[PDB]
Amino acid sequence: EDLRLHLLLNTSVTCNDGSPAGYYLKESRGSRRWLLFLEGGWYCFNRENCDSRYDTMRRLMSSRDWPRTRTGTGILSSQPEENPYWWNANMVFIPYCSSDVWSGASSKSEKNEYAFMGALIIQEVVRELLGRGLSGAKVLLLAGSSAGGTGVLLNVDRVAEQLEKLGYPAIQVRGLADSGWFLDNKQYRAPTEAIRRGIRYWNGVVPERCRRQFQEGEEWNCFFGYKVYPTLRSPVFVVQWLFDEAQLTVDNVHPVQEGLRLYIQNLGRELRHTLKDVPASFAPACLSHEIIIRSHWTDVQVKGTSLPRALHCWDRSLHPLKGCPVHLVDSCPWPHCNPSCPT
Ligand SMILES: O=c1[nH]nc2ccc(Sc3cccc(Cl)c3)nn12
């Protein structure tokens, strides 16, 4: 219970149902590193499935039932044994209560049953943290898992622009996108259409350079890592299982015969291909989902290097390095051909 809840002082920045959004914070006095983690949890894209989500996933739509505290785990842990990378950092967990992949900028109003304010929640958390010590940071790492990982891609450059415009050009903003790098591929038997509708429902916003490439009606393209990443200017480290369970779910993949074997192998090859020119990346050949906030996140290795090590090497690279790599993508072609994959 080491991160304490703060509801936003600007109570017009809200979760889906109009309750205040917020953040959980564990300060580390003397550390100038700040980790802001975006929670995941899918999304909803119309009145009817947002209503269903409100019935049975209400904590993802409302702060009314949030606990006072949360325990930091994985990269949010303050214990060096659990978090070799950033155990001494200031830790922020931002709950996902906007159901918009962190893209929304619309209030609950006369014509809107729900508010979709994910992009504004991030901005407001940053602005309020500046009064709590973020003004002295030297690195702000915006991290996130699943929908939160896509949220990092959609928001990291906006955080960088926000701090520049507020007068803090010395704070280095970086992104860590975990399990948010998806392919708009052929299904084995769809997201792009749900996101297209969601964006219109949420008044969703995407990074400016990506928006200018794809133009009106095509902003859904910017939710796909391999298309939005080249447009970003902040350093972003990408963590993605080659056989991500959520990717397989949307691909309608649930004794494996030839067609499915080739499908799975091609998925891993395509994912690996999209990471070829991503210099900071960690992509193990495993069937799994998420990594960075799991307590055993230290266990997986690619080519003998763990993710906490790769992230440390990335920090050093931002001050190639002898024995301290940052681009770690498996080349073996089948789930769990890497022996360190989670069980
Ligand atoms: O939170 C979780 N767990 N698994 C998943 C899978 C997709 C998403 S949002 C998303 C991201 C990119 C593209 C699209 Cl079309 C949708 N969120 N998510």
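The residues of chain A that appear here are 87-275, 286-350, 355-419, 428-451 by Swiss-Prot count, in order.
In case you wondered, yes, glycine gets a Cβ from its N, Cα and C as well.
Feature annotations, reproduced from Swiss-Prot:
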type	residues	note
MUTAGEN	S232 to A	Abolishes enzyme activity. Unable to mediate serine depalmitoleoylation of WNT proteins
ACT_SITE	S232	active site, charge relay system
ACT_SITE	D340	active site, charge relay system
ACT_SITE	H389	active site, charge relay system
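Where 4 residues go unmodelled, between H350 and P355, the Cα positions on each side are 12 angstrom apart. There are 23 other CB atoms within 10 A of the CB of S232 (mutagenesis position), with all protein chains counted. Compared over the active-site residues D340, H389, the count of CB atoms lying within 10 A of a residue's CB peaks at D340. Across the break of 8 residues that separates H419 from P428, the C-alpha atoms are 12 angstrom from each other. As deposited, the model skips 10 residues from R275 to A286; the distance between those two Cα positions rounds to 11 Å. Distance between Cα atoms for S232 (mutagenesis position) and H389 (active site, charge relay system): 8 Å, as a whole number. In the three-state DSSP assignment, the secondary structure recorded for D340 (active site, charge relay system) is strand.
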